[PDB]
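The structure under discussion appears below in the form of structure tokens.
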Amino acid sequence: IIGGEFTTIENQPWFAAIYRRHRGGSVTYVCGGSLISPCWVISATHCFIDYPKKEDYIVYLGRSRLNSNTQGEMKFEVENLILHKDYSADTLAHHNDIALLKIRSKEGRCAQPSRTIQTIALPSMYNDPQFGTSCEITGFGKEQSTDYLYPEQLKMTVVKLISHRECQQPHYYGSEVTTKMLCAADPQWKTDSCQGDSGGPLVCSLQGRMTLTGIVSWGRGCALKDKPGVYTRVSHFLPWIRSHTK
Ligand SMILES: COC(=O)Nc1cccc2ccc(C(=N)N)cc12
């Protein structure tokens, strides 16, 4: 997250921190995710496509820091790694950038809701917020495009949804951004999601309900003028989510 504010997991309790175990035992941060039901975390296929082995992943819930075992946090392994069959990546655009991770503790249990671990509601069909709506993003992603390290403390920011017609403008993304993708950015281009924030939530309050409207997917640079953050539009994927969580 470029700009914005440092936060804690109690403010973003649906946030899942996803890591990968390498040969030799080193563990590195991969992507963010969102808890949609006790056994299920939703993220982006691009985070996993190159290492599609469920055994490699570690998922934390209730974790506020990149290298601290936050009081009340829960550690999980991945029982099922479901990637979208029609996923693909162009130079910029990522297609069907959605993945499901069925989580399980070493004891075989799913998440136990608490003050720091909570689910996030899915949107309803054909009901996304109007353009101009303010939504929040959360992640352990880069604080500056030129950084190589990720921030130790969890960050959040607020961005505004951008219409498909605006995002398809020539100086924006043209025909590279599709109706299955949602654009969002800061009108002043000072704050945004960045590399490392992928798979994380774009949460919008709609009709008084906090909803998982998007999943961080892609973007040209970070907080770059006329280059919004591009998010998987969760409402389009409701039949796929329902079918793959059954
Ligand atoms: C410096 O360019 C990047 O690091 N871009 C990005 C790489 C990987 C994922 C990204 C996701 C969102 C964005 C964005 N601009 N919001 C940018 C991303």
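We number chain A the same way Swiss-Prot does; the residues here are 179-424, in that order.
Positions of Cβ are set from backbone N, Cα and C atoms, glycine also.
When other Cβ atoms within 10 Å of the Cβ of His224 (active site, charge relay system) are tallied across all protein chains shown, the result is 24. Residues annotated as active site, charge relay system in Swiss-Prot: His224 (among others).
Listed in sequence order, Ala222, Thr223, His224, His262, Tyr265, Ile393, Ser395, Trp396, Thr410 are the same-chain residues at least 6 apart in sequence whose CB falls under 8 Å from the CB of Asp275 (active site, charge relay system). The active site, charge relay system annotation in Swiss-Prot covers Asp275 (among others).
In the three-state DSSP assignment, the secondary structure recorded for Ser323 (mutagenesis position) is coil. In Swiss-Prot, a published mutagenesis experiment is listed as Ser323 to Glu, annotated Abolishes phosphorylation, proadhesive function and ability to induce chemotactic response; when associated with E-158.
When Cβ atoms from all protein chains are considered, those within 10 Å of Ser376 (active site, charge relay system) total 25, not counting its own. The active site, charge relay system annotation in Swiss-Prot covers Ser376 (among others).
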Recorded positions near ligand 1 among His224, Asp275, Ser323, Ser376 (Cβ under 6 Å): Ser323, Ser376
- request: Write down the Cα-Cα distance for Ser323 (mutagenesis position) and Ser376 (active site, charge relay system), rounded and given in Å.
  value: 14
Query: Within 10 Å of the Cβ of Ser323 (mutagenesis position), how many other Cβ atoms can be counted across all chains shown?
result: 13
